[PDB]
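Visitor: So that we are looking at the same thing, I have put the structure below in structure tokens.
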Amino acid sequence: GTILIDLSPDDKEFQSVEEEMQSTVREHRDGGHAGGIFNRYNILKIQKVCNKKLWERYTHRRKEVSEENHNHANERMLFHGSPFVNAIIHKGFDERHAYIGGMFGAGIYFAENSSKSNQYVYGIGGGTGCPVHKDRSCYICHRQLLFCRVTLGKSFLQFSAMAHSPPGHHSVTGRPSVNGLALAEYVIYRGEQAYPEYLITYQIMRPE
Ligand SMILES: C[C@@]1(c2ccc(-c3nc4ccccc4c(=O)[nH]3)cc2)NC(=O)NC1=O
Ligand SMILES: [Zn+2]
């Protein structure tokens, strides 16, 4: 049931998604090991992901969360990197998309920094890099991220350097507590609390 609609680069919606992608790049404490060395991306395509059933599954869960949290879904737009983006956009998020060993427990993880989600496009720690060159810093191969609508509801705040969310909460917020430049990361424990709204195809760019 999924169809993908291409956005034109002249569309303000393409432009606002591209800007969130580019402006949330940061340096990583691994010096680029997982995700590659880059300061910006070459955006190749942005497609809107349209699936009525997945959308309705999302909004149904959003209303439940909202009603458990003084009518506040606490909805964000966040990045997700995964080897399974193609399954996600067709079938939705479920437990096979979870990071069992994540620092905040077995759930599905999202980032404010696009460059953080980039480190997972080829797997945990960037795996063995791109399929074609086995290069975690490949500048040639096309990568994809999702820019997702995520319901956080009442989020458990963890300060720091599938399971259940903590009792009385709908998600966990991993607040960065050492690296002053890192943005927050978030975990949900129900696939129905995220909708994969944009599929972004891109290359990382070699710095000049
Ligand atoms: C499905 C998978 C997976 C997928 C995505 C991520 C992921 N982890 C994150 C952790 C922090 C912030 C963003 C992300 C993010 O965008 N993606 C971690 C593990 N779990 C797994 O064991 N291997 C995987 O590739
Ligand atoms: Zn490659």
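The numbering of chain A matches Swiss-Prot: 952-1112, 1115-1161, in order.
Every residue, even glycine, has its Cβ placed from backbone N, Cα and C.
Okay, so Swiss-Prot annotates it like this:
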| type | residues | note |
| --- | --- | --- |
| BINDING | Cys1081, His1084, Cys1089, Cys1092 | Zn(2+) binding site |
| MUTAGEN | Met1054 to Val | Loss of activity |
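How buried are the listed features, and what sits near them?
Guide: According to DSSP, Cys1092 (Zn(2+) binding site) is assigned to coil rather than to any helix or strand.
The local packing around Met1054 (mutagenesis position), expressed as other Cβ atoms within 10 Å of its Cβ over all shown chains, amounts to 13. DSSP gives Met1054 (mutagenesis position) a coil state; it is part of no helix or strand.
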Visitor: Give the distance between the Cα atoms of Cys1089 (Zn(2+) binding site) and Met1054 (mutagenesis position), rounded to the nearest whole Å.
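Guide: Roughly 27 Å, rounded to the nearest whole number.
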Visitor: Using a 10 Å radius around each Cβ and counting other Cβ atoms from all shown chains, which of the binding-site residues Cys1081, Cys1092 yields the largest count?
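Guide: Result for the most crowded candidate: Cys1081.
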Visitor: Just how far apart, in Å, sit the Cα atoms of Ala1112 and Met1115 across 2 unmodelled residues?
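Guide: What separates the two Cα atoms is a distance of 23 Å.
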Visitor: How many Å lie between the Cα of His1084 (Zn(2+) binding site) and the Cα of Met1054 (mutagenesis position)?
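Guide: The separation of the Cα atoms works out to 30 Å.
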